[PDB]
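Working notes, beginning with the structure itself.
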Amino acid sequence: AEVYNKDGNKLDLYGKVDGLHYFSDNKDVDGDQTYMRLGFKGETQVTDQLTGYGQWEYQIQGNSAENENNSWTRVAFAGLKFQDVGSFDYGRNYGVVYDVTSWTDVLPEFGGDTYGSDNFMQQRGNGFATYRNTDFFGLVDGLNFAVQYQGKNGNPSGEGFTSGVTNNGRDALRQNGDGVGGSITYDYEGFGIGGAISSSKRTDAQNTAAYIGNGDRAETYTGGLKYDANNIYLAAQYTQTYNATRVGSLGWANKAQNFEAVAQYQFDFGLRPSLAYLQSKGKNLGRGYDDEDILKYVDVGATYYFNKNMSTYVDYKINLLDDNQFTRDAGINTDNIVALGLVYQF
Amino acid sequence: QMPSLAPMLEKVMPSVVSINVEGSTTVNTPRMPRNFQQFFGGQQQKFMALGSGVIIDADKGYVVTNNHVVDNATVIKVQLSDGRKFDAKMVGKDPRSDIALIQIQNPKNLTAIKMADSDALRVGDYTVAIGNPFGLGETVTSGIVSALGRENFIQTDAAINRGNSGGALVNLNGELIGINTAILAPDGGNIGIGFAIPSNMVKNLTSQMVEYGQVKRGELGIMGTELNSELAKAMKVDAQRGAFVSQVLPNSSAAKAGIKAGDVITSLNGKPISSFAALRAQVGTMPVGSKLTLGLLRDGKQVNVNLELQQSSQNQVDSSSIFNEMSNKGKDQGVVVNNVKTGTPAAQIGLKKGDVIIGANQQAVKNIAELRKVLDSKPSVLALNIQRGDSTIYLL
Amino acid sequence: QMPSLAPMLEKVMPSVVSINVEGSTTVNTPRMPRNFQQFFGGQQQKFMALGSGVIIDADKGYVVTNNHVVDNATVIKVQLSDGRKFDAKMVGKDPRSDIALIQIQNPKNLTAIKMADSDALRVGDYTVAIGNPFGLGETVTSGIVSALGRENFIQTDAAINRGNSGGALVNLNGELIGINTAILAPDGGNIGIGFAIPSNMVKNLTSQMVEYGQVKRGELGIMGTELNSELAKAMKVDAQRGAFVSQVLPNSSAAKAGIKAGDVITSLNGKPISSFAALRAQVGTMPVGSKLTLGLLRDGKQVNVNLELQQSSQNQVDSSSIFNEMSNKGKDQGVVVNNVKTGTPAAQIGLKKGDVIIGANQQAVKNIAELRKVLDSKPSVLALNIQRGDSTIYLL
Amino acid sequence: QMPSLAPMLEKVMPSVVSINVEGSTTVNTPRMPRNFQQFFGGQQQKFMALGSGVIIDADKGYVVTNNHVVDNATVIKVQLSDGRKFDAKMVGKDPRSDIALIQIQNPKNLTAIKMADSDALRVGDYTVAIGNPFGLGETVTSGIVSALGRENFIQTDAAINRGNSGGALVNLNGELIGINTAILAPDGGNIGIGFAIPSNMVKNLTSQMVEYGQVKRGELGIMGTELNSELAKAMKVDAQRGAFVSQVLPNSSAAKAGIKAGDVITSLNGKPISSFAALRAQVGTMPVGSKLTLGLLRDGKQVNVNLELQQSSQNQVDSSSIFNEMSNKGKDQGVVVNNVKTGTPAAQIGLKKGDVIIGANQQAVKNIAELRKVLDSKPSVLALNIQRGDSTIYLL
């Protein structure tokens, strides 16, 4: 909702409450999953060509008792945009690989989980410096590219570490050395085609015997396709990764091949059914694991839109992973899940 | 030599029994695979429960215990402290107090505890609890009376860190002063100290189950909560200092007589009602058929009405010694059956949703105690003189 | 009949009171939306606290309690065990010991506990604690003296699983032996066993608050920690076996006299100092104006100096019966006011950052006890003979 | 005046000591960086442990304590209650019971506790525990006998919320009735109540360590678990009601005599074996060289055999007063050495994997008690008359 628009400054205050419940034989995901998100997007006109902006988004879980608080910052960044040249922003933001993979992250509840948060340059993460050029100086409609740098996020401070520390340090599964990446997308009418590449130094804390997938750098290569017209949405992405994909709590995959596909239709009366397939196939994993499925599921669901502010959905994760030693060791969910959600948003 | 509680414990233990319950319940069907990094959101499932109980009538083999142990039981076993094993059947239960009564099938040479007078309890008084903490057996722990409520829940430090709310609370004379309970419902386990129902209340609730089939506690049939709930805000309630009515129960007196969700009760018989709590407790100090006029708030609405037996304390497959959810209806006006199920073993016998049973298969059945008193004496021919209002049929 | 603690508890309870505090504090402004899968990292907020206290002077209505309960109070209410309600005002507090003193406003017919001699305590001795564990009221729990420190914190197993550090610790004669505390600061709640300040220390700290306004404890004004901290490593400290000086406090004696972050104190008056701990405790056995020469370490530095009253134990809006953070200055050399705030109700009255008050609105104010002794007798005309060093003004 | 446990505690404390262990162990090498949002899945590391112990022989300076404290010790220090400090050496340990024996090096004026007869214990009996809960020192807590097992682990409510399983359990007469233990192995810390080994068992296990070097407990050398394990399913086991054999230990009697993973033992000397548990406990009621015939299940297999000393309770660098893992072999048939290590200080001395030592550097060494009895009397010239089956060499 735009709550302020005066003398060239605009402020949009937005959010949602998702009354949400999971049904699953897996009791670690089963039960109340209610949550809310809040955010703001602000923009200020500096000149006719130059605009400054900032965005912040926060998630607060609504499913805990009052003696605890489970909340986090999704994004927080400030930036400058110049008409027909580009933009730059810095902060917690999305990695440029997400420019392509976001195209299949459109499912009612699940999806978008061949990668995670704080996972090199694949999704949300800290310390992104992002440069973007839209429409190639305004001379090629629909063509966009981006180049991104990520600074090191290392070991926690004040915990007796003698190397690799940063002020905002964290556990090794969520660390990263310096990284660089890029994306190109082209959209003509309904069609879209895109590609992205990322390369991040891996830290010493990540390259210990306690984690599978030791390596100097984490690399990702992504291609994507999209069709979005005539009430039909189709998209697919394929990603090859090296020492970049987490294998639950075990560490990372030496190599992984990720694939996601989605098909959706929008009825006039407000119903939007969705069908999707995701898989992540790991190779040469180490410790005798050899080749294993990290993720494999079919997602069938539907959303009903009452209007732009109220909707309800059901999403059914038909989980094709089988319960074995590998998935047990990594703590990967192999059970089906049904989600039922009712969402108010502004 | 040295002092010891062993001498009175030896005169007490024969009255404490162990209880093993086996039963089932409805669980949701697991959706696979299972993703532990994905916070989501019908089939019977067997479960096992275990708890303690106290022999309260040696002749009838009456054992008092917690309702959180025997609830949903299909099979309830009892083992005496000398090791003799018996079978038991439900005779009564009351979820509010978390107290239940059972009967050993075929008792032989039993010992019953003597019940002391709860009303004479004082805080510095010594206390001893007996229970089965972690399953490993019968543990006794000692202490004192910490708080005497003043409902008079007894508070005592003779509890157990992380263990399940045992059972008997006894004084230094070996007399029963309270049955330990669990205020952490549908859990079992304590908050840090122990809560017991006082022996005098146990005696009282227990006799009702015997002589009526259930405890005479009338419900106002509303359901709701405080003025903080998301619904009190999401619906913006004016003047907040009372009980929020989230819904009026079907076929209830609140429903029948008049009332609708939203109104916030402000008083009960002239007295102020500042919280659902206050109210839930006040309506619990009134036996069926009573009349209690309360003030509601919409713009300024108020009514007067009479309540009927609650639905929490009910019976199931223990009325007819055979096997198959009735309860009492008003005063001694027969036994009214409630919500029938899906398996329909009892509905299959010509019993609908509101079928009374004044005919004791031939005689008077003003209540479940009586009714069950007949389906136990003459298990030969059975013709239930039921009349669900009009239809007065006689099924077998 | 049977033994019981009820007979002495009846002679003790009238001295134990309940305490309800209402007050506010500064919390950070919530940033929305809220993302529970995003581990991040000014406005007053009202809060409510509740605890127990013990009547220690029936005539003056003096009640001892924990500082973690009354801290930041705006309104402090007291309810006797017979149910009479009163208002109370802060008279003193001392965060180190977690002990505070309050005064019932308008006492009438009160009972005070007798204080026993802490020094005569022995480990197998019997103990009884009285407190308000979960808010639900006044709970008593029993046990014995577990550890006699030997600061002499008393250790006892008469605590409570998961509950808030109650208050009174009494012996079998009903005499006060210690006030139970919370060593889990800015939390309340125990580690597994109970910690009490001994009655003799309670008597001592308590009288100081009365006869001076605060407790005479001098601070060395350094702040720092052990040689393990990230800063002792991130700054690589040579010879590690002492107290790490992270910073020297402003306008302090450590500051004034000479010292700078980094030096690791190695001794205090000849004796070895192996940990901030050792030091923080040693400086706590020395009243204001004392002189203590200690050895520092940079290459081999050492000095001698005299400390002044600490800043932890201070006063606020209770000196002037009216409403509005002073403390004592050296010996009976008036009352020096400290860090003024933003609302500036007292700064607005011509009181800066270092303004002494030797003039009792006309007389001698060598201390806050005296000063407050006047702003309570003659609430008519008030002219504060303050002199912040030079300026000797007289504000109203 | 008032009753107190202080008078007997004063006659008991001189027998309770504090114990500080220093030692190392093998930890995995940390892989960096560290990602806390990434659930994954050799170097010696020093650690420090601390616990309590009880002086059981004043002359020999024999102190009983928990094996979870001294396990892996390199250096074990003891401090008496009067503050005198001593050094100690391992004399014995037994992980099953979690009980260990040590000897103060150079005792002078010690006091030993008197051991009472465990067999005379009864549930209401009074109990007092003494231990070092959180390191801060020697804490005593009181209570009663909660459960008398009936292995006879004693259960008592004289424990401590969140603390480490202390040590001595004493009756009201100051006599030792049990040593408190930790059933939360390789952790320390309790389940909610206290578990103690009874004094009579302590006496028995303890003498064995003295007069033999270790406790005579024979093992069947199988290793496995219940019929629920993933391997009992992943391998689909027919007829499930017994002990699942996951593996037969190398060079064992189960191995030697005949048996292979999979078979589920169903009985032991005619009696039913329904769980590894039942079995692990039954084989623990049989000293070395015993013969126990048990029924296995594959299609219908059964055998008879004789077991040898277990491998859990063994010795290390305390046999030769010098420094460097042997154990006893069958009856008094010398001392058989087991799995040598990598540093190889003892292998370097001509000692292989199966080398017996019947020669006491000249005399008879039917056991480690004797052997060690010689490597302590004549520390001058040492020639180990070892014969690992055939080779009868004489190393220094």
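Swiss-Prot numbering applies to chain D: residues 37-77, 105-213, 222-395, 401-472, in that order.
We read in the header that electron microscopy, 28.0 Å was used to get this structure.
The backbone N, Cα and C atoms fix where each Cβ goes, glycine too.
Counting only same-chain residues six or more apart in sequence, the Cβ atoms lying under 8 angstroms from the Cβ of D:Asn235 (substrate binding site) belong to D:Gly114, D:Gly194, D:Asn195, D:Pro196, D:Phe197, D:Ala253, D:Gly259, D:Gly260. Marked as substrate binding site by Swiss-Prot: D:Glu58, D:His131, D:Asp161, D:234-236, D:252-256, D:291-295.
For the mutagenesis of D:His131 to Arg, Swiss-Prot gives this note: Loss of peptidase activity with no detectable changes in secondary structure. The structure shown keeps the original residue. Secondary structure at D:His131 (mutagenesis position), taken from DSSP and collapsed to helix, strand or coil, is helix. A C-beta separation below 8 Å, combined with a sequence spacing of at least six in one chain, links D:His131 (mutagenesis position) to D:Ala112, D:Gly114, D:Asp161, D:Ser236, D:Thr252, D:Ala253, D:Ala256, D:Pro257, D:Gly259.
Annotated active site, charge relay system per Swiss-Prot: D:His131 (among others), in sequence order, evidence recorded as experimental evidence.
One mutagenesis experiment named in Swiss-Prot is D:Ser236 to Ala, and its note says Loss of peptidase activity with no detectable changes in secondary structure. Look at D:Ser236 (mutagenesis position): DSSP puts it in coil.
What Swiss-Prot lists as active site, charge relay system is D:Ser236 (among others), and the listing cites experimental evidence.
The domain 'PDZ 1' annotation in Swiss-Prot covers D:280-371 and rests on sequence analysis.
Per-site Cβ counts within 10 Å over the binding-site residues D:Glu58, D:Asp161 peak at D:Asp161. With a cut-off of 8 Å between CB atoms and residues at least 6 apart in sequence, the same chain places D:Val319, D:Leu320, D:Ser323, D:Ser324, D:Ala325, D:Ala326, D:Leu378, D:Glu379 near D:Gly292 (substrate binding site), listed in sequence order. Across the range of the domain 'PDZ 1' (D:280-371), the DSSP-based residue counts are 23 helix, 21 strand, 48 coil. Within 10 Å of the C-beta of D:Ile254 (substrate binding site) we count 13 further C-beta atoms, all protein chains included. Counting other Cβ atoms within 10 Å of each Cβ, the lowest count among the recorded positions D:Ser236, D:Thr252 belongs to D:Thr252.
A C-beta separation below 8 Å, combined with a sequence spacing of at least six in one chain, links D:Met294 (substrate binding site) to D:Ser317, D:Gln318, D:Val319, D:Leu320. Residue environment of D:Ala256 (substrate binding site) contains 11 other Cβ atoms, counted within 10 Å of its Cβ in all protein chains.
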